[PDB]
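Okay, structure first, notes after.
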Amino acid sequence: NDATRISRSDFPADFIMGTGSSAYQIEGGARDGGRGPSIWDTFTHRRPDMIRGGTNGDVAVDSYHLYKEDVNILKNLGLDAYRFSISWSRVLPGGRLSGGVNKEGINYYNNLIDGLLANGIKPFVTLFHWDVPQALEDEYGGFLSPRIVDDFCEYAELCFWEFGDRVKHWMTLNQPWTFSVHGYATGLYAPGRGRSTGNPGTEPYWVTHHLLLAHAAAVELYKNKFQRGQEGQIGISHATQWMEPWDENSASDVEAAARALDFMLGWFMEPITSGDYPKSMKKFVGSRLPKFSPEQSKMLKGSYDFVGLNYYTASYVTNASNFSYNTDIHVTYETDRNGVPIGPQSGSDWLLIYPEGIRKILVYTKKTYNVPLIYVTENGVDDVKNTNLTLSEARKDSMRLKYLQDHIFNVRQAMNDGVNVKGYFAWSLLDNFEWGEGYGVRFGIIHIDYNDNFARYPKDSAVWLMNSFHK
Amino acid sequence: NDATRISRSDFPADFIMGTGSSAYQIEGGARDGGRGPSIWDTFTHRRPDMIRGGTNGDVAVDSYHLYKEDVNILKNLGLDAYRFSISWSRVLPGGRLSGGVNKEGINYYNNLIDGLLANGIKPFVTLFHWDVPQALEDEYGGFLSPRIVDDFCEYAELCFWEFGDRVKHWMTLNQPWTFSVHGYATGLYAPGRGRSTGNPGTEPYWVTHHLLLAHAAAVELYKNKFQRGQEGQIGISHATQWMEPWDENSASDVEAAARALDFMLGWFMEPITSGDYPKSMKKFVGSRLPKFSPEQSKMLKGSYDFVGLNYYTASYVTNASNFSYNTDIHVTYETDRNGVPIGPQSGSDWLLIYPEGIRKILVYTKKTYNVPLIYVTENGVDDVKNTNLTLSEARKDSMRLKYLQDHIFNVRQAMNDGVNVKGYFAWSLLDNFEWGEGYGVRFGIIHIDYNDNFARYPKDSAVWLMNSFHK
Amino acid sequence: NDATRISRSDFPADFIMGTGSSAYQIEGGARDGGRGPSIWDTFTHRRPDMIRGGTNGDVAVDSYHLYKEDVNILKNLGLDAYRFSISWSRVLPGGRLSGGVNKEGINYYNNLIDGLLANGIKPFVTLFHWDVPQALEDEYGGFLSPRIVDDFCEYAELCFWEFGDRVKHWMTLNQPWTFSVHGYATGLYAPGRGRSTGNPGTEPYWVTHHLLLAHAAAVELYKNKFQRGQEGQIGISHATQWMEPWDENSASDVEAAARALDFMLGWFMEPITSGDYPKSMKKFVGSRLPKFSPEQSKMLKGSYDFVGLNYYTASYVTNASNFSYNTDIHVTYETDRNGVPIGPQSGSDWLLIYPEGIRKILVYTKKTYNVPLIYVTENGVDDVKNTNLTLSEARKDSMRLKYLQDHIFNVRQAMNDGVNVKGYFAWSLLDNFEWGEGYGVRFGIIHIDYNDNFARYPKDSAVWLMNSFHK
Ligand SMILES: C/C=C1/[C@@H](O[C@@H]2O[C@H](CO)[C@@H](O)[C@H](O)[C@H]2O)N2[C@H]3C[C@@]45c6ccccc6N[C@@H]4[C@@H]2C[C@@H]1[C@@H]3[C@H]5OC(C)=O
Ligand SMILES: C/C=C1/[C@@H](O[C@@H]2O[C@H](CO)[C@@H](O)[C@H](O)[C@H]2O)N2[C@H]3C[C@@]45c6ccccc6N[C@@H]4[C@@H]2C[C@@H]1[C@@H]3[C@H]5OC(C)=O
Ligand SMILES: C/C=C1/[C@@H](O[C@@H]2O[C@H](CO)[C@@H](O)[C@H](O)[C@H]2O)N2[C@H]3C[C@@]45c6ccccc6N[C@@H]4[C@@H]2C[C@@H]1[C@@H]3[C@H]5OC(C)=O
Ligand SMILES: [Cl-]
Ligand SMILES: [Cl-]
Ligand SMILES: [Cl-]
């Protein structure tokens, strides 16, 4: 009943604790070991103006060469599991089979997986984290085109065949919302489209449409071809953010909030639930929103063994007043009620600390979509920016410590409220590359010294997690 | 006066003898050492139907790993010089600087060059042999676009900076005719365009236009920035084929032949000579043929320290009767006069043995364009196809031996006729990848055993060259 | 008579062209191969707020590991010489001998030296570039104490003994002025005092007194114990800036200008010329200025075989209105003569381009001090800050190119004017750590890519120096 005392014994024996990362944010080795370029290589190299400080992830924090050390950090940490993604163009440098299979890349992921297991850490592997192979992008528009479904399936298949004997927990995509929206609506993330040159009214909906089909075809492939031999499970992971009615009463705000949810989580959750987009979306986007063949619907319906959700912050929503995903939602976001922000800021101004959000979003998801099995796949906060601190100052991440305590507590509540959560993954393991943000933002429970070969050192949060949750 | 007795002492002391190869036909290592894909990787991988036997050059004859052996073969051979090209996307895997500089690729060419020199073999290095980096191709149409001129100059510059201290003889392009015509007119060679989807009426002329400008900008860059410090020379190399009037008399055939020349050699030779295309071409292509700014003309005019010519065969020409380079020439080719072929066939049916052609084409070039310094940069013939021979049978390449004797003799004549030829390079050093032909065609003075790790063994021609020309 | 046309052939054949670095700005491996810490390690680690970005030289541009590449670059560059310094605490981790002699550090410098010589590049070696061993700083305050003279001698003897057989050009100190002024008057550089806590009125005078004694004691040691067997030369390297009277007419301004030169350059040049400090400094500093015993003056007088000057920029000077070196000078610095800036800005607002300054500083030194033999040991300029350019754009360094042209031109002038100038070193070879300014300011003629392992690429200036000055 007091969050600072929360610990492993407040959870069922089989509950899974872990941490995570994605390939491009940590691996480096961009051009080592036969890896091909991804759209994020091109984006950061051709448009350095789009990145704080003009940096990229050629080297990142060099987990590609330092992975034996990360594994050792994970062993000392004590948690059950580690979540990471595979770099598509490291194993298939030309994206599709005819561009060559990269043995060295396969060999890297085998080494990582063997190391995790030799140490009793269970791997959760995500197939895709926005790093589309540049060659598929240049050949046919990547996820714009539906050719991407077949290529994606060849890739998924390669992975199950090589790693499936050991990896028993797969996810097809992570955060597809973010890919679709900032890739094609705002143009702020690779491939940087839409303000032809792009179109925020249309492309985001095709891209999301192709994402979902790719997800579904891969899940079917796994279920029909691998599941019986390998006995693992497959799932997917979604961006979420709690939507709160600016005015508790105005049932017009209650609507705005519920619409904001549809356009973020329903956009992906409805189709794998009933095989169709949500009415709210069909209503306000109308004919710009693609439809599913009925065999497509039949294939998307129930396409998952579990769902993971990533949660960070929350917002107030109210109603609003050529075409564009953003304007299509017809909402405005507010941060305060009468001068009071929904929660304090972290180091980042888009991130307001609101622990109750995670309990809500979890309950809302079980209620609205009826998922039988959930993982919190990402959750965390960033240090305040300050290049002026020596290590012993830098590593005292009180705010992060409290932020994890509070959110893990709320996860525990949601379980009492009947939501079946099988685990929680803190984000992230290492300070790393943060996309448009470059290296200026630190999300890690492990500190990275950029001045001295990416030296790893544990923050207080890390030690707290090991002590409270070791096993 | 008898070709079988020809030897080194029939030539001036400073005359250069050598052999040659191009990167994609011999290196293999397609995806080793950080190399990026070129349009020839994509072509052979995505359209295996365009290649005899569906093969490609991933491994080729693996000079990339076996180069110490090739060097040893070259030392035993005894000739002065070795000509080879650099694979653009081995040193710049993304084509342009922002895609990364590949140290390992640079390191390979340094090793090759140091080895040649440690053995007293002079290297002649060609910058470009049709292997356009796929990334420039996908980003802006490669040589279709004029963006290719700047990228090409960055590439040229990289090479001069890294290798220019040792490499004193450069050529910008080899056989640009073949690239332009079969790349964009017939669609038989990468990138496989033109029967949008291509256009044999227009693209070949833009591509040739961009080739020439790339050539000129690089030569200027070398002359103004490197030549004084490094003291080497730069040049270029052209496809040629002797054109003969079907009827010695019909001054209408005399015209057809001269027009056939313009459209093959004049197309490239006129612009670096006077800074403009030949009238014949301007007449029959008219407004589909691009023009040169006058500063462009001024830059192309005299853009070379020497010219090399590649010669293989000859043809009879007579006059002929939507748009297309082929039909634009208004000629027909014939192989016989009254049932008599212009010369016997080799293993290939497009190759008719006509030694006098090389004397003619050489004299014609000095006469018509006034080149002060010429190298024969390619010349050779192929074995008859026969998988039925054991090595000791296979290596007896009489036809090649005689073919080299006869052509080297005619080169010697042309020199008496006042043409200033400084050297001759037999083609090629190794049996290797022959483009649309795959591995079924053998042009080497060194035999390659495809069944046993690409084992090198000298044919009789090789031993003949060593004995007749050693020094 | 045009700077842009200046080239090697405008200079005597024995004239020497090169480039330069100092150990802490490029080495890294700060705790590799046995190296102990200098006052710069401690300063950047304990007071990161004093460095832009809070960065440090732990890895810098990693010449400790990449020196073979650096040597290859120096080779391709084709200049005669390379100026670098030795890290005192890398060969003696504890500063004094009883602290241990580090074989592995010694072995690094030998490998550097041999690699230079194998490529025909002559090494010019500076013993001290501000990196005082932290052990000596802590034991007795480093250059505050006269104990530093003995230790510095032991350090110099070691280098003479180990490297003297191959190194024929030595310098004891580089820019002692900067060390004394910003270490002890402003407190902006290590060890950061003056801004007990330090005394800007007394320490800089003591530090400077000890720097001069250490310089003389080491020169004496070289001359009496090594010069005969090793046959090399030894001098020292001073910071200069051209001081121009705000009002050409005001004889009061002419004096401010002469006094500014006194307090900057005469401070160090007079003692080695006549064995005492300049009259104006005695006058304005008075009893706070230490005295030389008569036998120290005998040791200082004429204690050099040559002198190097570092030139960057210029200023206008006028008169001024507890104690501080800064106020002692009693002058005021002006940049504008009526909104007419003495010269345009480079990337740094302290640096105003004024090529004639170098001519005057040179002539002024020959006349005022009578130096027989002079090298320009440093001269160069920084790129405009810009993390938005891709590499093809970044490497286009016209301003640095013109800056070198004009300054080199002016060096030629000074030689017509009678100044015996034996060589000129461009500063610097590489973008590298720039003290208080961190990695934000680029001075190299070789670009460094901080995002991808400090990948090296030549800027236009580098290509230009190779071409114009190769030999
Ligand atoms: C719902 C979770 C998210 C998180 O997404 C996470 O961010 C982490 C920290 O960077 C990364 O480590 C992870 O890779 C990622 O999962 N971040 C934050 C900050 C975002 C942002 C702001 C402005 C422009 C683009 C942006 N994409 C960022 C992504 C998507 C989303 C928000 C998004 O919120 C907004 C304002 O839309
Ligand atoms: C003037 C010299 C040439 C030679 O070009 C050489 O061929 C050698 C052997 O393969 C290679 O080793 C070399 O890389 C190349 O320089 N070959 C031959 C056979 C060609 C051919 C025929 C049919 C389709 C495409 C083709 N391109 C082939 C190229 C260009 C040209 C002819 C060309 O003649 C014709 C009919 O146009
Ligand atoms: C006379 C030559 C110099 C140059 O010194 C050079 O700078 C290069 C580029 O950074 C370095 O790579 C070289 O190692 C260094 O010798 N820089 C400049 C800019 C300085 C500066 C300004 C503010 C605080 C400390 C400072 N020390 C810097 C040093 C000493 C001096 C000036 C100095 O200008 C002033 C106001 O005195
Ligand atoms: Cl395929
Ligand atoms: Cl670029
Ligand atoms: Cl001692």
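We're sticking with Swiss-Prot numbering for chain B, so the shown stretch reads 12-206, 231-356, 364-513, in order.
Header entry for method reads X-ray crystallography, 2.4 Å.
Even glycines carry a Cβ here, placed using N, Cα and C.
Annotated features in Swiss-Prot:
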MUTAGEN   B:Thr189 to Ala  Reduced activity
MUTAGEN   B:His193 to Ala  Reduced activity
MUTAGEN   B:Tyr200 to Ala  Loss of activity
MUTAGEN   B:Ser390 to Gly  Reduced activity
MUTAGEN   B:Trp392 to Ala  Loss of activity
MUTAGEN   B:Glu420 to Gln  Loss of activity
ACT_SITE  B:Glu420  active site, nucleophile
Cα-to-Cα gap, B:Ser390 (mutagenesis position) vs B:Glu420 (mutagenesis position), nearest whole Å: 17
For B:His193 (mutagenesis position): intrachain residues, at least 6 apart, with Cβ closer than 8 Å: B:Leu199, B:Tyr200
Long-range Cβ environment of B:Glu420 (mutagenesis position), under 8 Å and at least 6 residues apart: B:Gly31, B:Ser272, B:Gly343, B:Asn345, B:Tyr346, B:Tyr347, B:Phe467, B:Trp469, B:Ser470
Of B:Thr189, B:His193, B:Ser390, B:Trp392, mutagenesis positions neighbouring ligand 2, Cβ under 6 A: B:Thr189, B:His193, B:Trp392
Cβ-Cβ distance under 8 Å to B:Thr189 (mutagenesis position), same chain, at least six residues away: B:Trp141, B:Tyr200, B:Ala274
Candidates B:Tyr200, B:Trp392: member of the mutagenesis positions with the richest Cβ shell (10 Å): B:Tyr200
Neighbour count (Cβ, 10 Å) for B:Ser390 (mutagenesis position): 18
Three-state secondary structure, which DSSP defines for B:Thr189 (mutagenesis position): helix
